[PDB]
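Below is one structure, written out as structure tokens; the observations come after it.
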Amino acid sequence: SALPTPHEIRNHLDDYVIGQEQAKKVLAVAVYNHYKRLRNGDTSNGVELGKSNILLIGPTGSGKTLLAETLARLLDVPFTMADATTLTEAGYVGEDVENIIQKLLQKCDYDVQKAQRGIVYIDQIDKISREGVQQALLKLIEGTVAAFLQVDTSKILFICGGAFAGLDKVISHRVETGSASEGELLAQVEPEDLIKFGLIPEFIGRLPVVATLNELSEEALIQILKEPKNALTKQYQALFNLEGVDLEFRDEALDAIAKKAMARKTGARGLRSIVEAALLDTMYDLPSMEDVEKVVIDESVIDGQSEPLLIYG
Amino acid sequence: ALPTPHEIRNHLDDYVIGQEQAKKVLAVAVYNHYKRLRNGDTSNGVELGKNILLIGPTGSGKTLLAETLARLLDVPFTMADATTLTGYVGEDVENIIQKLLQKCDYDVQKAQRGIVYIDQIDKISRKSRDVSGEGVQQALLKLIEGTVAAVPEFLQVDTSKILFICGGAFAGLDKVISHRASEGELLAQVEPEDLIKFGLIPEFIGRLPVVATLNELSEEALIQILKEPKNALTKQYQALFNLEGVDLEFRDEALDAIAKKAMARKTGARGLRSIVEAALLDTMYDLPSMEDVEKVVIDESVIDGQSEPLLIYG
Amino acid sequence: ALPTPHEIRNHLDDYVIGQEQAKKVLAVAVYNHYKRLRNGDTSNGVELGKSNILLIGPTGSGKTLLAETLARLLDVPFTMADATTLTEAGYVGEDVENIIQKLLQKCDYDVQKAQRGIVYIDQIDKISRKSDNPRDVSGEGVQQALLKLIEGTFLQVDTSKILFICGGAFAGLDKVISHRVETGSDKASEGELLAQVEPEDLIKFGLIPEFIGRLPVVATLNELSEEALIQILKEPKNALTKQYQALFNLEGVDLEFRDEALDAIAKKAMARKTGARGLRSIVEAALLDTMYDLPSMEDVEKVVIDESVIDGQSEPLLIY
Amino acid sequence: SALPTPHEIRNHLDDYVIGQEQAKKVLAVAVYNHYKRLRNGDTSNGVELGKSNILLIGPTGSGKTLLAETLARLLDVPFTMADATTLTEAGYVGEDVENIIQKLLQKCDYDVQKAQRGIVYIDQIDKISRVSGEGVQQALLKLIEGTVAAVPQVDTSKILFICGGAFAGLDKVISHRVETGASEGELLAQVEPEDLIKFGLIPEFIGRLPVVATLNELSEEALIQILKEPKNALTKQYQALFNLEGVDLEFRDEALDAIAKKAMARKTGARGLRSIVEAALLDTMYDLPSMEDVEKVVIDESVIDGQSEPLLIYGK
Amino acid sequence: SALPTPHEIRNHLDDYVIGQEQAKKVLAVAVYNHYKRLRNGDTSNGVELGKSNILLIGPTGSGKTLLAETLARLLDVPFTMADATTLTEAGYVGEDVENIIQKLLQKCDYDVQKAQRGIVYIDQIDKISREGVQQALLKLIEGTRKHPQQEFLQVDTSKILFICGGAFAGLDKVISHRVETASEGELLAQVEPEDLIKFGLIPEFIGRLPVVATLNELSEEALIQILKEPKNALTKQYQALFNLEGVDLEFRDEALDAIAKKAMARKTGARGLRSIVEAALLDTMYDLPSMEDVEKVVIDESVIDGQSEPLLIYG
Amino acid sequence: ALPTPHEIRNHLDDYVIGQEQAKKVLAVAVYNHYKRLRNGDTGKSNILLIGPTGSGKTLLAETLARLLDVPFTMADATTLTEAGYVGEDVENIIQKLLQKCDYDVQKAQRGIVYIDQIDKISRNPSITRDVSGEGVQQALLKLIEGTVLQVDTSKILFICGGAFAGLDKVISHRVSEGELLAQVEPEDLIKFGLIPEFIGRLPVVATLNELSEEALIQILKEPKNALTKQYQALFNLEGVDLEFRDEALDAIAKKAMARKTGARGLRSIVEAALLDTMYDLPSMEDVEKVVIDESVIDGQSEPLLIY
Ligand SMILES: Nc1ncnc2c1ncn2[C@@H]1O[C@H](COP(=O)(O)OP(=O)(O)O)[C@@H](O)[C@H]1O
Ligand SMILES: Nc1ncnc2c1ncn2[C@@H]1O[C@H](COP(=O)(O)OP(=O)(O)O)[C@@H](O)[C@H]1O
Ligand SMILES: Nc1ncnc2c1ncn2[C@@H]1O[C@H](COP(=O)(O)OP(=O)(O)O)[C@@H](O)[C@H]1O
Ligand SMILES: Nc1ncnc2c1ncn2[C@@H]1O[C@H](COP(=O)(O)OP(=O)(O)O)[C@@H](O)[C@H]1O
Ligand SMILES: [Mg+2]
Ligand SMILES: [Mg+2]
């Protein structure tokens, strides 16, 4: 079938992820090129090998994991996740690194041809760096056939996410020449700066594409609460719907939740825990009573002193 | 069936004392689960992430809670241990499913409605053998989502519909939370990032959105820990006394007396031994010198320590 | 024929002064341990306690002596190790087994008698990884590495059978127990507190749960009282005073220790918290000058008074 | 004469690597002699014969790694890479180093003999040198020596070892020892084992690396040629990518020159060429599949300034 | 013969070592008692006597090793030295322990009895603490017709006297931490086994070293004294050397002082004395044998400055 | 009679160029040593040679023995490492000294012994079969210290040579390279890895800063793993015979001295002279190649080709 254009890929990412427009443009092109190459074959002349990788650099709860998973759905392609930190410091993990492929081949259902089209996301790669574990990924990225893995890994798409908390410093040290501000600094990121961070030149060489994500602002989280197709509010509204009740979040309440999430520095992943808690009591005794609609205000969220308003019929 | 969360918690009250906030959470999580299973996540134009993570000391009631939930809902229940993790390691995880079918009488549907309790998940992740356990957690994570083939008609069961509860003491988690007696308040502030820092993979945590914490030891739990386990203290001591040709007998009141004292010291299961040892120390010392048929431990011997174990001479 | 705990404690009374509670505990622990071994634990499948012991007491309280004496009384091979040497190494894990080879040496290279052996590890509190007295990664590695020994695994010997006794002073442990046992606003005495000791107290101290779980039997030693030390200076067959008198004897001189001097020595020892181990260094210093110019003089006897010891200012009385 | 001659080997290197003629000549002879020895036999003559290990000294992105990989490909020999810094610090210590032999066996299909022929490239050697780390040099040196047990074995003596390093401080010690009078390429050639001992490498380790090859820093024209000439050249790759769209991508010579200049300012070398090109064509590659034009022309004013977008031409 | 009294022992040490009067008193007693024990026997009058090995604690170049050597010399007893650092970090340390015993037998002529009366000095004991060698040292301290060594092990280490020296740089702080609620020496006098425990020495090891002595840092007046007064003083040695040439070598007091000063700047202690003197006399010793002088005079200008050559007097 | 320090240095000047300072020290050290033996005692003037490889250390030792007409023998610390699987490899060098001496006990005691690569013995062991150099210091020290058919080593003069590559650093830290070595003190050698007991036996310390041509030349041809022999083997696999003219060996040494590189700097010089040749050699077929000094010194002309 036809393959979506980078323009289209980016648009569908806008539906699941708020902001981060620059990173999505990058992913859209990197991904499009990847599959566009795979279809034409390894390469035109046998030279490129048809292997491309992406490196996501952004704060925790910025959307890295979401972006990777979302790309997979849009392209109807097997997706698996792994964590670099669980992997780091183990020898057996080099052997369980193949467990990533034994984890992907489970989700692609041993099709192999589907597995090669698949996408793999490695999280917390910055943590492994202070490198032997990195080699494991390099070997992972590469697969050869002389004519447990039937398909070479070179065809599968690798996306590697990390927070790189110290990287922002090493960037500033190199660009310390004249004659917040985190977003501007990430853009200036170069492979050499990742080397100083502790990533081996070998590993970076195979991660040519570099996308940077900004730290979610207040309004960013608010939009994340409502806009995305599977936004928290939507999810809970559906849950309350099964009870025949209508759940409504006042704008001031959503704002109230975002603020709390920023204070925790948890990012977007800490949004659920906050909402779950605000609606805990209600969801508990709701099945016992019959009301028409429930309204959540900022007072019930931030203070947690006030219970949500109940409207009957 | 499908009792309201209010009804569920009240049923938990009869089995476990205290831990009202945890009960409330389990009630909702379970209710939503089965109410959401019937309807299904599909349709309505929305998808739901949807699993519970029990965090409490040893002998707090976690396991008790899991089993009870299943009994109240007339749903097949199966327990598993993270520290057993029993080359491929793939059958280990599949067994859990198979066992669930055996208990379920081989009904594909009832097995989907089943509940599965995983213990020692905290042990798989260590802060500050290890690899076999963490690899199984990745294999375990792979069995919460997606169907699992029947063991080689082959009408297998989708693993997603099954509810998964994971219990763990998480001794080191207490510290990481405070860095990010009266520990309960710290537990409430627990967040998915604290789990990450503890050693839990992000993908796993994301699969366990619901988190329940316990702030008090469970009396019955300890009582059962004293006699039920194969390595139970009571059995260990009855064995020692048996080499002397003596018959050691614990009165139920004595066992309860032991638990209540352990709870007052917040020592937990580990603090049970020091209490039993102290109760039999004098006896064990002058036992090999005298000749009696059996010896009986009563609550008056434990709590007050005033009375010594009753001797029966023959 | 195994000795009843009554008998084991009685013979410990001959070599060790005080610590009656700890001796009762060791007596039971030991008896049960070998009682289990000799009956081959349990045929088929039954449960049996490891019976490993954790000695907790101040320096020079008798921990080492108790361990050594236990072995002698049971005519069983005995070997000592120090947890400090162990810490910090992967190579020391391979050194940990060295403990076993040494046990085999004293054991005549007999595998079964080695299984009967007793192993005492000193300064276990030192390896504990904690903020107090602040390498951590390495010390823990030993706890875990030595932990494997405790359970039991080209000698071919299995350490399960061998009895483990781990001693430590646990200087900080006293505070952590008080912080827990306290009520409202204290505790009578350290000895009274060490009794209230729980595994969770050892946990906060720095010991890992899996390790403590392998040390079920916990014995606690009291700080030897003035009168104990004093007895240790006189009563034992190789008592310090007896050794120095013998020395002064081959000089033709008679050495006399006044009771006030012996008590003066005990007090010094208690202020230094060194226990009995600190006794000799104290006596030595008090007789140093005397022994130096002794072979040059020609007197009948020398009398040690309190004033010579405590003040260290006056010289011993010389009688001609 | 079934084995490739040094002449033959260098020529093959010229296709993958641009410039560094002097280093290529040394590698060619070092390698040829190494295998020439293996085929006849090790120390067959009464006279003691020492295996020749290579030590590549050159700035980052000079071609060190590439040269090592290319050598193995020409000889149809198993090649594995390791990193001095990755192995510098490990709980397992030198035991790990053996695992690299395991890696050589993986590529090798676990053929003992083929692993012998294998080539091993160690990167960032300059890093371990200051110091218990320098002990790892000993563990790494013992490999060069040989007799390490394999997983079954593998004679590390027969295996060829190439050690690459930037040696940023080396330039100074060379000019210091000689007292000297730029001239970087001239100073590197003057390098001696004693300059490396002063750098921090143990004498026993440098003694096992008899062959020393130095690389000049890339010329302005070197980069330009690297962009165009090599079979795996960037321009060729992007042109191919743009061709899948049916579009013809063309780089103005002024543009290639513009790219090289940027790369030199970064000091990144050839490695930083792709990041520069990627950024220039990023926007165009994003919205290209949405529009239909015959060709795109990349000029220097679109690269350097990044101000103007590429020229779009509609073919008819 | 008769055993030398501690009084005698100390006086003999006074001739080879300057100062450290306190340490010498200690060593004198420890040594006397030790050999007085061997002659009488391990057991005396129904009571077992305690072996009194010695631990020397002093700065580098203070006289620890010399003290050890000198003791052996005045007792006419076999002496061997060993270094704790060579042993550590290896499994073959235990074998090297036997190597030390072998060394003692060599100088001893392989006379087992003479070897058991010998003395062994272990240097840099402080370096071994942050310990398995402490276990090996402990065991060694405790005691346990053929041209070859045959029964080399017929000798047990029980009888041998072990002296352990160390600078213990960190020990000075550990002692201060317990006192709080030359000048360094006053801190070292208060040293207790407990302090050595904290330093890294295992309790079982310190219990085998019941005798502890301390040395003071060497003052400038001390170095000057060392240059002239000992029996084997540097000045005396060179004077004897110049004496073979029929020349009289004279050191002016200001010169001896100049040497000391220079020695203190290098902080080598008495060790760096010889190298300073040899350099000052090198040129002179080189061209001496080819000229006829009555005597040669070394002034401070010749030593410290090195600018002027020694004064040459003709006869 | 006995040669004056003046006479001894003069005889050393004819064998080794430069190193005037070390030659003085050795002269006095040796003179005093034998002057103390003569006329009887009434005792260690042992020497420690610190200099780069190819500096003349070994040559100076030999030369001192010949002018004194005294038995001489060399030993290698590296070889003495193992000290033999059984026994002392050390006692072997006293036997060698006696053989050269015809087994005359006295002449042996007058003898001179040179131990090379002492800096190598100083110290993860990783259960290595090879003996620890730290222990070798002891085995070597047992030798220096007199024993007790029977020979006492106290009377024999010991000279220990070494490069001490790391020593230059240690001395700069304690506070160019030539002037630094002059400031060497026993403390530096202890920090290097030499035990205080060993250093105490080596009171005299001499330093060499420049290389000697004769030594370099010898190192190029004599050793069994000599550069010339290695390259000849290489060219031999090609069926070609490689011949180094003596004038070319001398030309190589000069180059190495001018660059103060030392022995390890020789290979880089030879490699550059033969690079082109080895590069296009496998393409042509000739009987032999001849390297002359004009190939080396000027690099002007290419080596001679015989077909
Ligand atoms: N920009 C965004 N728009 C919509 N949802 C988001 C966004 N960022 C994060 N989320 C939501 O929050 C959760 C955590 O985000 P995540 O992808 O883990 O960020 P990171 O990868 O940086 O940790 C996701 O499950 C996702 O649904
Ligand atoms: N209770 C005791 N009875 C007899 N002797 C003792 C006692 N406590 C200590 N000692 C003496 O002190 C020495 C060391 O005691 P030790 O067992 O090491 O105490 P700890 O183990 O607490 O350090 C012994 O050799 C012994 O003679
Ligand atoms: N001399 C060269 N000629 C052609 N391409 C080069 C050259 N040097 C580097 N490159 C390119 O740059 C990238 C990295 O080069 P690399 O071999 O890693 O140099 P180094 O080893 O010094 O880092 C490669 O992908 C390669 O295509
Ligand atoms: N107090 C002293 N009196 C005389 N000579 C000394 C004294 N201290 C050191 N020396 C001299 O210095 C040299 C080294 O002393 P040594 O005892 O080895 O140092 P350390 O105290 O570190 O063991 C010896 O050769 C000795 O002659
Ligand atoms: Mg140079
Ligand atoms: Mg001296």
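Using Swiss-Prot numbers, chain F covers 63-104, 111-191, 195-219, 236-262, 282-413, in order.
Method on record in the header is X-ray crystallography, 3.2 Å.
Placement of Cβ uses the backbone N, Cα and C atoms for every residue, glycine included.
What Swiss-Prot lists as ATP binding site is F:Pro120, F:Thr121, F:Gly122, F:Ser123, F:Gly124, F:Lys125, F:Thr126, F:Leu127, and the listing cites experimental evidence. The C-beta environment of F:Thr126 (ATP binding site), restricted to residues of the same chain at least 6 apart in sequence and closer than 8 Å, consists of F:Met142, F:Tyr182, F:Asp184, F:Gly248, F:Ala321. DSSP assigns F:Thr126 (ATP binding site) to a helix in the three-state reduction.
The DSSP secondary structure for F:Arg370 (mutagenesis position) is helix. F:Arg370 to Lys appears in Swiss-Prot as a mutagenesis experiment; the accompanying note says: No ATP hydrolysis.
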Straight-line distance in Å that links Cα of F:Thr104 with Cα of F:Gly111 while 6 residues remain unmodelled: 10
Sorted by sequence, non-F:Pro120, F:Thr121, F:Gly122, F:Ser123, F:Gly124, F:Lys125, F:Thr126, F:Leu127 residues with Cβ within 8 Å of centre, ATP: F:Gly119, F:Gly248, F:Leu314, F:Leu317, F:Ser318, F:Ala321
Subset of F:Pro120, F:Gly124, F:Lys125, F:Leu127, F:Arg370 (recorded positions) with C-beta under 8 Å from chain E: none
Listed binding-site residues among F:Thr121, F:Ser123, F:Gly124, F:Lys125, F:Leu127 whose Cα sits within 10 Å of F:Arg370 (mutagenesis position): F:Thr121
Cβ-based isolation winner (fewest other Cβ atoms within 10 Å) among the binding-site residues F:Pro120, F:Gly122: F:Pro120
Listed recorded positions (F:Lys125, F:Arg370), ranked by Cβ neighbours within 10 Å, top entry: F:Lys125
Those binding-site residues listed as F:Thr121, F:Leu127, and which of them has the most Cβ atoms within 10 Å of its own Cβ: F:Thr121
CB contacts for F:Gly124 (ATP binding site) [other CB atoms within 10 A, all chains]: 29
Cβ-based proximity (under 8 Å) of the recorded positions F:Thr126, F:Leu127, F:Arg370 to chain D, or none: F:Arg370
Cα separation of F:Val219 and F:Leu236 (whole Å), the pair that brackets 16 residues absent from the deposited model: 12
Surrounding CB atoms that lie within 10 Å of the CB of F:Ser123 (ATP binding site), all protein chains: 27
Through-space Cα separation in Å, F:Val262-F:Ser282, 19-residue segment unmodelled: 12
